[PDB]
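What follows is one structure encoded as structure tokens, with my remarks underneath.
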2 protein chains.
Amino acid sequence: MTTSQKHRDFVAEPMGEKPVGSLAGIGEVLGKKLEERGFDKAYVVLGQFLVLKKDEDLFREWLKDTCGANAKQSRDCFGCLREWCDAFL
Amino acid sequence: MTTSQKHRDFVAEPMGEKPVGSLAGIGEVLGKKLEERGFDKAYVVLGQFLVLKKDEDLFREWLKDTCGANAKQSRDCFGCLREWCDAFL
């Protein structure tokens, strides 16, 4: 139901060292799982997106299989990360 | 002996989809080895640098162990990729 202001805020300015849970689609509980998986910061997760050549099917299985995110949560991270790259990459 | 103009050209404008061998420190022969390793484009190699949290010792072993680059060639890619991130990340 309408994206949060975080989506426009993230693709409106550099990401710097913001925490992983700052990425749109990742909640406080999910941010903790990615952190246990070695992604304590967003740019480390951005790297995984870059390693998958922006492949949406591979990206979705990675997040869901890695933490259990739902199909709705994965759609927000794909378009959210894909849009940041369009402005910064 | 003095860096090539490619170093200043790469950190002077976005990287887009330039080929891997376009990264400073990677020669035409080495670009072919990375390509056989699955890195047909520079942004895929940029992702590995991001996944290593910019760790220089881990990055150097990755390139040398992955293709056989010399210690001099690895120094150019670290500072070259590190400088691009400073301007675009």
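Using N, Cα and C of the backbone, Cβ positions are placed for all residues, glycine too.
Copied over from Swiss-Prot:
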type	residues	note
DOMAIN	A:20-35	domain 'HhH'
MUTAGEN	A:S4 to A	Delayed phosphorylation with a 10-fold decrease in the initial phosphorylation rate. 71% loss of binding to lamin A
MUTAGEN	A:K18 to A	No effect on histone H1/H3 binding
MUTAGEN	A:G25 to E	Complete loss of dsDNA, EMD, histone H1/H3 and LEMD3/MAN1 binding
MUTAGEN	A:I26 to A	Reduces histone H1/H3 and LEMD3/MAN1 binding. Fails to promote HIV-1 genome integration
MUTAGEN	A:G27 to Q	Reduces binding to dsDNA
MUTAGEN	A:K32 to E	No effect on histone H1/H3 binding
MUTAGEN	A:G47 to E	Abolishes homodimerization, preventing ability to cross-bridge DNA. Abolished ability to mediate nuclear membrane reformation at the end of mitosis. Abolished ability to outcompete CGAS for DNA-binding, leading to innate immune activation. Complete loss of EMD, histone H1/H3 and LEMD3/MAN1 binding
MUTAGEN	A:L50 to K	Fails to promote HIV-1 genome integration
MUTAGEN	A:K53 to A	No effect on LEMD3/MAN1 binding. Enhances histone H1/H3 binding
MUTAGEN	A:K64 to E	Enhances histone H1/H3 binding
MUTAGEN	A:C80 to A	No effect on histone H1/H3 and LEMD3/MAN1 binding
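Structure coloured by features recorded in Swiss-Prot.
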| residue | record | Cβ neighbours (10 Å) |
| --- | --- | --- |
| A:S4 | mutagenesis position | 12 |
| A:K18 | mutagenesis position | 15 |
| A:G25 | mutagenesis position | 22 |
| A:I26 | mutagenesis position | 26 |
| A:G27 | mutagenesis position | 12 |
| A:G47 | mutagenesis position | 20 |
| A:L50 | mutagenesis position | 22 |
| A:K53 | mutagenesis position | 14 |
| A:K64 | mutagenesis position | 14 |
| A:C80 | mutagenesis position | 20 |
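Under 8 angstroms separates the C-beta of A:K53 from a C-beta of chain B, among the mutagenesis positions A:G25, A:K32, A:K53.
Counting residue by residue with DSSP, the domain 'HhH' (A:20-35) contains 11 helix, 0 strand, 5 coil. Taken residue by residue with DSSP, A:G47 (mutagenesis position) is part of a helix. Around the Cβ of A:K32 (mutagenesis position), the same chain contributes A:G21, each under 8 angstroms and 6 or more positions distant in sequence. Counting in whole angstrom, A:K53 (mutagenesis position) lies 10 from A:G47 (mutagenesis position) by their C-alpha atoms. Of all the mutagenesis positions in the record (A:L50, A:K64, A:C80), the one with the smallest CA separation from A:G25 (mutagenesis position) is A:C80.
Of all the mutagenesis positions in the list A:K18, A:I26, A:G27, A:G47, the shortest Cα-Cα distance to A:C80 (mutagenesis position) is found for A:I26. A:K64 (mutagenesis position) falls within a helix when secondary structure is assigned with DSSP. In the three-state DSSP assignment, the secondary structure recorded for A:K18 (mutagenesis position) is coil. Spacing of A:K18 (mutagenesis position) relative to A:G47 (mutagenesis position) is 14 Å (Cα to Cα, whole number). Looking only at the mutagenesis positions A:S4, A:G27, A:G47, the one with its C-alpha closest to A:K64 (mutagenesis position) is A:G27.
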